[PDB]
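Asks: Once you've had a glance at the structure underneath, I'll fire off some questions.
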Amino acid sequence: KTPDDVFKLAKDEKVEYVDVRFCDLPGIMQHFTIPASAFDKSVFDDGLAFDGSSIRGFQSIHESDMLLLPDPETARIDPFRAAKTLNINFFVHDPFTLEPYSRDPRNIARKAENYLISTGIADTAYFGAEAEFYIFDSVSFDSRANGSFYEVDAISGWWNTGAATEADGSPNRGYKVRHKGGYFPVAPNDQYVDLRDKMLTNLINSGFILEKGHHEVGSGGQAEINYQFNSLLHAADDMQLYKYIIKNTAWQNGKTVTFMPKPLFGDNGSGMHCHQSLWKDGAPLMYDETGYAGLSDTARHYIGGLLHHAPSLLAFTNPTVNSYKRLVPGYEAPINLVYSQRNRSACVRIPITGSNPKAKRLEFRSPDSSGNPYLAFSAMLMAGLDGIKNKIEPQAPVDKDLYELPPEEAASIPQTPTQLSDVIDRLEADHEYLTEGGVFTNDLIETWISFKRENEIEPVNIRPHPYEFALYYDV
Amino acid sequence: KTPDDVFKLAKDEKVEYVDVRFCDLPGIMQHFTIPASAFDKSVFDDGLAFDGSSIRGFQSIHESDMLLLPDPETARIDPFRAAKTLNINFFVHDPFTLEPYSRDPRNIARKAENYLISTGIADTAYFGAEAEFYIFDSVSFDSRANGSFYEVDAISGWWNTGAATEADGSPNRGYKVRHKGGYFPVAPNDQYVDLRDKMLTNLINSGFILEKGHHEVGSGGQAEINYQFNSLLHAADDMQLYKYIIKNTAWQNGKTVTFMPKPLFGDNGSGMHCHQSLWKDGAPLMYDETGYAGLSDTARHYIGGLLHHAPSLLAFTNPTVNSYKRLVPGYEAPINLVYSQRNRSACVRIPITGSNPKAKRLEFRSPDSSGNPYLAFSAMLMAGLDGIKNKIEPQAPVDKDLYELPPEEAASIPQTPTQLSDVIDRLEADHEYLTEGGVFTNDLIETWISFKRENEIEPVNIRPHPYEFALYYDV
Amino acid sequence: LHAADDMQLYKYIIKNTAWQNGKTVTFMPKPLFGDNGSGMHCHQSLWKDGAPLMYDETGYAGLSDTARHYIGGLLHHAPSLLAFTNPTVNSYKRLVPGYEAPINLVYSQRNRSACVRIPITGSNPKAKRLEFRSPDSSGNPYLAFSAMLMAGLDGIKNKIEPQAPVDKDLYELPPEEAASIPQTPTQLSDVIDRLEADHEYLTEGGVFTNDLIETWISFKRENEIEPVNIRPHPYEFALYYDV
Amino acid sequence: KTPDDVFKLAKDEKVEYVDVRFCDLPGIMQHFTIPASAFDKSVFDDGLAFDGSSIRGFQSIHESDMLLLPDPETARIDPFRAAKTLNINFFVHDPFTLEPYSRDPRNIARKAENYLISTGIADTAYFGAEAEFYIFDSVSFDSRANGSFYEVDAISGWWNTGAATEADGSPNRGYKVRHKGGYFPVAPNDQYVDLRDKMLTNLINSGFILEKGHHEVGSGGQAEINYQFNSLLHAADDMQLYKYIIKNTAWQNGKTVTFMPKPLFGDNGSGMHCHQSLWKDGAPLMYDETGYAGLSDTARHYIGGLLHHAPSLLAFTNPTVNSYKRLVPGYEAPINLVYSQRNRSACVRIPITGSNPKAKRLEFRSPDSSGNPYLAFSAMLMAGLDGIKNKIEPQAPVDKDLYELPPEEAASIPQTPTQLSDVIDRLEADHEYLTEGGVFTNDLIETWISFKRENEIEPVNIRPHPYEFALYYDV
Ligand SMILES: Nc1ncnc2c1ncn2[C@@H]1O[C@H](COP(=O)(O)OP(=O)(O)O)[C@@H](O)[C@H]1O
Ligand SMILES: Nc1ncnc2c1ncn2[C@@H]1O[C@H](COP(=O)(O)OP(=O)(O)O)[C@@H](O)[C@H]1O
Ligand SMILES: Nc1ncnc2c1ncn2[C@@H]1O[C@H](COP(=O)(O)OP(=O)(O)O)[C@@H](O)[C@H]1O
Ligand SMILES: C[S@](=O)(CC[C@H](N)C(=O)O)=NP(=O)(O)O
Ligand SMILES: C[S@](=O)(CC[C@H](N)C(=O)O)=NP(=O)(O)O
Ligand SMILES: C[S@](=O)(CC[C@H](N)C(=O)O)=NP(=O)(O)O
Ligand SMILES: C[S@](=O)(CC[C@H](N)C(=O)O)=NP(=O)(O)O
Ligand SMILES: [Cl-]
Ligand SMILES: [Cl-]
Ligand SMILES: [Cl-]
Ligand SMILES: [Cl-]
Ligand SMILES: [Mg+2]
Ligand SMILES: [Mg+2]
Ligand SMILES: [Mg+2]
Ligand SMILES: [Mg+2]
Ligand SMILES: [Mg+2]
Ligand SMILES: [Mg+2]
Ligand SMILES: [Mg+2]
Ligand SMILES: [Mg+2]
Ligand SMILES: [Mg+2]
Ligand SMILES: [Mg+2]
């Protein structure tokens, strides 16, 4: 796509407004709107200014001014706004030198793709991401000196089977979803068919190649919609747009969506499994008919890299305090650093695909959607490429239900990290694999560590947990 | 039809989505949705994957991946979804060997039909099933440390005659249905005429050949809709689709349906009577002018098999704890293992159909809708064939009201099983007739027994019943 | 007899002290799901001429042959004996693992997971006795106490040897070991059927008569077992509404 | 006191009941009641039996029976029960050997005192403990699949200045306590003067030698009542009786008390500072006019032991998840491991006492009362004694506000542990100083570690925090 392709699209669509978008460091898209009449060549030539102070992980107040330059390949019409709007993603640049910004997530993805080519290992990294989510009806929460609470609610939640009426006073008609029982009964047990169809249609209309949509395991409206894999930067751009469409399709239809890893205690969390393959000259590299699970040496060393760097890598792939509430046994999320074919209890699963080399890939099951896909996908690639470069051999595959291992035997396998502060500490101590080729820089890494400690870890740590009152009020 | 016929139907209808459906072991249909764009030759050639470990009766987590292959004969347009959708049922297959799955209910029905042909006895088994249901307004329930309740409700329920207002605050207008008095006065006493017309219409539009529709005996909106019999596998697919259309027609019209065997205490339960006949070379085998109730030796021995194998057979035909609350006297459901013409108190009724050989069949009144029609129909056939093959003679017919015979006479007649655990116990100890020709396998039967004990029998067993507090609080 | 009279007086006093003070008491075996039930453990000893018969320093748990054979009788007749000691439908909600009530038919010292526990009492013969942990107070103390005695007396008369004591947490045994031990009965209808088929040890000396045993069976079937069997359980709605 | 002295007390007081008491492992006192008629010489000779499997940290179900033998020194008349009652503490014993139980906390304290004598260092360790607490009006909390909350409330809590009425509907009259402003304004700002007087009186009548009573720093009714120090075991029995008297005086007067370390977020937590001193032959050992803060080598090496062993010692002195919410800066609790005279921000303060050698002691400010005082005082002693035996020199005192230290200076001092899992891990790795002389045994330490992991650390870790919803719902 060219600047001229974008102007033509805006004209043909009778666009009233253009929405200017970019990513903050933690992973939330940011925006301002310009009139169509202000969308000209100058936007591409000179760019547009914003306040870098007000964006998390960006600039200080005395060095606030920053610049944005358009990415023509990201232009998509908005499905929700009454006034016809075209959305476009931008790269962040220095306002003096016009150089790409070191803490622009989209720049990191850019640099990662270029570094890959520079290695001669491959020219394309493909990412297929499964971002699960919950379709709720309501959420409320607070934090005070003498009390704190949260509650999420959903009509299909099993906690409501005993309700006398629904929230709007209408009768309880049953057909609510049992815990761990949402994957995937037909309607009327599935109460979200029509809404997911709206989501599917909005995605098709915005340029997604769709594969499938379904209710997920969790009670209270867990869902998943799958779309075709793409190369790293494109994939991460797709992910951000996907979350926007899912959240706003829900919002326009009276619902509220969360992508948080573990909103429900005692039911499945929400992961972001990443299917990954490396290709060169249009041909796949992950396949060897003689390998365990049909994997080549290249594929096996990529896995070796992921599982070796995991203790620090999870700082980018599982970046929140809530992340580590999902990494607990019995819910199809990982609890140790094992790879295994067909195995949804493992950290890396190899899906059963047959002899087709183009279908061969690994599934990294650890990641969730609580962070930044540009950083997550890039960190995973840097880990895998360190594995290949150093020929890191992964530990032998364990083809077992990993949650049913007796404690003496469970202890003999490297475990997933317990909490966020551990992965941040470990990232601080060893991150050289990430700074290879300048893909990540020290200033980015130091900012990330500093933001997570001051804004997430410490605020949670200092606040009494409601279960501490259950355990200790009467001590 | 054929694959190409399905592609033409999808094209002619301008289908937006395709719903991929299969059956879990207990008997609930499962689904996910693909776009019309993703419905191609590839789906037929190499199939679609899913999580076998999330499906009841299927796989463990470390062997989770399973495969689905389409059945063209089952393609139907969905009458409920705003986005035009084509529903198709699939067979479950191993993802390595591509062979049919030993615990796919639809495969069991396949195997049953092919076993029949191999015996030489017949080439076609016809099943006409009468699946009764209740049209309720609401339901709620729960189970706690210190309490437990359930309540179902319906405008037409006799328990509501003294209500000052209806649920929405409108006036009580009377015309409610007396207990055991629903079969079948005209409107306004019949409050569901228009709704049952919609159900009939939706079924007609889904390729059903309809016979009749009516209010049934039970107060609170019991109902029955009858459609033309078909061969075993088609009949079981028809049953599953009929449940879907009934439940969702009701849901779209502000109501809620249950197929559970005994939702009301002191009024009729809901059965699934199965009219059964064997045919060979296009000619019926059940008729003989000289026999009792016009039955041939073949038909009599089939009945012999049903009544002889009933103590283990009811594990598939009456597969839930709630099943055995229906098998009590006074409600046109069986209490002992007897056959009789014209007799609605019997286990096997022979309906009065005259001299036409084509109309001659047996009605097995024992079964209910609480399980798996694929497994239940197959098991009934396997029992009947062991009866023919071994010439099992049924005990003398008893042409009396079976609920009202003297206690001394009732003692010579074998009674129906008292509870689920007894039929599961009996199935474990003696299931050879089911494993004939490999139709049922030991892994299926072991899985069934295991599931019922762990997820149904024990869970009910450990929970105090409300009537225990009526009997024992003051001991 | 004095003990059974004491029990009925105890229950009357507990119930009405509660009632006069704004409360309400229940002696039912399992009013709460997921928490401990209410048992009626019966510590039992036989005496002659003011001197105890249960003690022998050389026996397992300091028990005499007479005591060991009494235990033998209790564990052997239990499939029918429970018709009088655990006489209600609710009784059998208590007989589940994890709550210090028995689930299999063994004896063991110091063991609160066993059917019969021998409490640690030392060398005093006046203190040596068995604790039958199976019984609850949902029935009749006069009939429960008498039936336990008749079972123990048959054990002594026929020198019934109990199976070897299992000094382990009986809820936590591996499958192969757990299945080799006779289990407690699952439900009331099972013990009533068994009482009907085999009650000779109770009608010895005419202590229990056929008319009492027939009335008991007829009462439990008509007024308890069948009324509960025919009524849908709330949890059937949790499991089956959407079938 | 002898057996006969207690029998005489029970007689003279015309006692109706005797309450048999002992300590569980975590720190809660247990009890059952016997009639005065059953309190006889057999109780002293034979003891009394209980179920060791229902007490936490004690026996398994198959080895349940345990024995109790009385301690005549601990006999006091109960101030609350209408039926005149004498309370007596017991020691736990093996029912076969009659030996003391290895996991009886009261036995541990007894072993500690005997070990002290055997060293020659001293013959008496005196403990003066300051157990702060909150006098609340109410508390509620829960933990569900879809939500979790807690709330404490008190009339004097600053969060209530804006209330239209009080809980009972009467007018808001002001004079509520500002956060951090409760130490210690006159009434009516102090709303608990009369209640604290009732507490003081009850304590006086139970044989406590009282020093003072006051409102503490926290809003919402924080309080402290100080009594005369005593030798290790006596001091620990005193602490347990003190907690019982405080809680039940509040209860009988319409209130509810908590000793939990940090019930309020952003106000002072509740500590249990322990003033400590060693004496030999009736003479003090802590004093030397020439030492810093008038401390002797014995005293300095005792402090050196406490600060060196703290990383594992806090497993007994700060034994809960909630403990580590208190160990944050700005609330007069320690954040690092230094000693300093006059310094309420330090880990060990030396109170200003002057020239009197009997008044000379250390204050260990780290501990709270969320656990077991028998274990905590014993663990403190063993750390101190290891310090004296090995002449461990503490790092130079830092006589500054330790919360306000410059980044370089702060980082040069060892911080207190962040969380319970860290101190439990460290106790497991290094606990030889505790097992000296068999005072603590391996079985005790192993059981403690096991209890805390399975019943406290893990249960909190798996439950989502409400603030995670504040941070992450919209990711
Ligand atoms: N060779 C490949 N490399 C990377 N991703 C792939 C490849 N083949 C397929 N994918 C992607 O993997 C994802 C699989 O998602 P899904 O079907 O939900 O898998 P799962 O079996 O884990 O549920 C899809 O996004 C798909 O486009
Ligand atoms: N020869 C036959 N073999 C099997 N099923 C048959 C045969 N003839 C009719 N049926 C089916 O039996 C069912 C009868 O249902 P229904 O009219 O409700 O009977 P009932 O008299 O038991 O109420 C229908 O589904 C019908 O198509
Ligand atoms: N020599 C000593 N050794 C141990 N404890 C002592 C000694 N002298 C006094 N104490 C005790 O120390 C405690 C001091 O408590 P408090 O007056 O609240 O002190 P502060 O608030 O200044 O820390 C009292 O219990 C007191 O009896
Ligand atoms: C059914 S599941 O295994 C569930 C994944 C889980 N929600 C997780 O937290 O990773 N997902 P998929 O089959 O789509 O890979
Ligand atoms: C009127 S009935 O006998 C009622 C049967 C009852 N509902 C049962 O089988 O539980 N049905 P049908 O006449 O359709 O055979
Ligand atoms: C503490 S317990 O073991 C509990 C017994 C349980 N309530 C039961 O159902 O038997 N009772 P006891 O120690 O009084 O014999
Ligand atoms: C006023 S304070 O310093 C407050 C101590 C604080 N509550 C703590 O958590 O240690 N106590 P004290 O003066 O009684 O030693
Ligand atoms: Cl953390
Ligand atoms: Cl059952
Ligand atoms: Cl029963
Ligand atoms: Cl912790
Ligand atoms: Mg998926
Ligand atoms: Mg998924
Ligand atoms: Mg996946
Ligand atoms: Mg019919
Ligand atoms: Mg009918
Ligand atoms: Mg019929
Ligand atoms: Mg007892
Ligand atoms: Mg003080
Ligand atoms: Mg204080
Ligand atoms: Mg102090």
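Residue numbering in chain A adheres to Swiss-Prot, whereby the residues present occupy positions 4-478 in order.
Header lists the method as X-ray crystallography, 2.1 Å.
In case you wondered, yes, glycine gets a Cβ from its N, Cα and C as well.
If you look up Swiss-Prot, you'll see A:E214, A:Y230, A:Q231, A:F232, A:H278, A:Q279, A:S280, A:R347, A:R352, A:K361 marked as ATP binding site. Here Swiss-Prot flags A:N271, A:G272, A:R329, A:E335, A:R347, A:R368 as L-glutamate binding site. The domain 'GS beta-grasp' annotation in Swiss-Prot covers A:16-100 and rests on sequence analysis. Annotated domain 'GS catalytic' per Swiss-Prot: A:108-478, in sequence order, evidence recorded as sequence analysis. Looking at Swiss-Prot, the entry for mutagenesis of A:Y406 to F says: Unable to be adenylylated.
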Asks: Please find which two of A:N271, A:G272, A:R329, A:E335, A:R347, A:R368 have the most distant C-alpha atoms, given that the record lists them as binding L-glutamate, and give only that distance in angstrom, rounded to a whole number.
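Replies: Max Cα-Cα spread across the L-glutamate binders: 14 Å.
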Asks: Which of these binding-site residues has the least crowded Cβ, counting other Cβ atoms within 10 Å: A:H278, A:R329?
Replies: A:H278
Asks: If I take the Cα of A:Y406 (mutagenesis position) as reference, which of the binding-site residues A:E214, A:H278, A:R329 has the closest Cα?
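Replies: Comparing Cα positions, the candidate nearest A:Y406 (mutagenesis position) turns out to be A:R329.
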Asks: Provide the list of binding-site residues among A:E214, A:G272, A:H278, A:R347 whose C-beta sits under 8 Å from chain B at the C-beta level, in sequence order; use 'none' for an empty result.
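Replies: Checking chain B against the binding-site residues, the residues within range (Cβ-Cβ under 8 Å) are A:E214, A:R347.
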Asks: In Å, how long is the longest CA to CA span across A:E214, A:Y230, A:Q231, A:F232, A:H278, A:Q279, A:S280, A:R347, A:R352, A:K361, which the record gives as the ATP binders?
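Replies: Largest Cα to Cα distance for the ATP-binding set is 22 Å.
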Asks: What is the nearest of the binding-site residues A:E214, A:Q231, A:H278, A:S280, A:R352 to A:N271 (L-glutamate binding site), using the Cα of each?
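Replies: When the Cα distances are compared, A:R352 comes out closest.
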Asks: Looking only at DSSP and grouping its letters into three states, which state does A:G272 (L-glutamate binding site) belong to?
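Replies: Reduced to three states, the DSSP call for A:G272 (L-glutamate binding site) is coil.
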Asks: Of the binding-site residues A:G272, A:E335, A:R368, which sits closest to A:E214 (ATP binding site) by Cα distance?
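Replies: Sorting the binding-site residues by distance from A:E214 (ATP binding site), the top entry is A:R368.
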Asks: Indicate the candidate from A:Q231, A:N271, A:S280 with the smallest number of other Cβ atoms within 10 Å of its Cβ, considering only these binding-site residues.
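Replies: It is A:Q231 that, of the binding-site residues A:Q231, A:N271, A:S280, has the fewest other Cβ atoms within 10 Å.
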Asks: Which ones are near A:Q231 (ATP binding site): of the binding-site residues A:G272, A:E335, A:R368, which have a Cα within 10 Å?
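Replies: The binding-site residues passing the 10 Å Cα test: none.
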Asks: Report, in whole Å, the straight Cα-to-Cα distance of A:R368 (L-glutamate binding site) from A:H278 (ATP binding site).
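Replies: Roughly 9 Å, rounded to the nearest whole number.
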Asks: To see if you understand the setup: which same-chain residues, six or more apart in sequence, place their Cβ under 8 Å from that of A:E335 (L-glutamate binding site)?
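Replies: Listed in sequence order: A:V220, A:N271, A:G274, A:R347, A:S348.
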Asks: Near A:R352 (ATP binding site), which residues of its chain come within a Cβ-Cβ distance under 8 Å, counting only those 6 or more away in sequence?
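Replies: Within the chain, A:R352 (ATP binding site) has Cβ neighbours under 8 Å at A:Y342, A:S343, A:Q344, A:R345, A:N346, A:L365, A:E366, A:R368.
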Asks: What three-state secondary structure does DSSP assign to A:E214 (ATP binding site)?
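Replies: Strand, per DSSP.
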Asks: If I restrict to non-local contacts, at least six residues apart, and a C-beta distance under 8 angstroms, what lies near A:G272 (L-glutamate binding site) in its own chain?
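Replies: Correct list: A:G221, A:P264, A:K265, A:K328, A:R329, A:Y334, A:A336, A:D371.
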Asks: Within 10 Å of the Cβ of A:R368 (L-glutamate binding site), how many other Cβ atoms are there?
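Replies: If we count other Cβ atoms within 10 Å of A:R368 (L-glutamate binding site), we arrive at 22.
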Asks: Determine, from DSSP, whether A:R329 (L-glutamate binding site) sits in helix, strand or coil.
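Replies: Where A:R329 (L-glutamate binding site) sits, the three-state DSSP reduction gives helix.
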Asks: Need the DSSP three-state call for A:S280 (ATP binding site) to compare against my parser.
Replies: strand
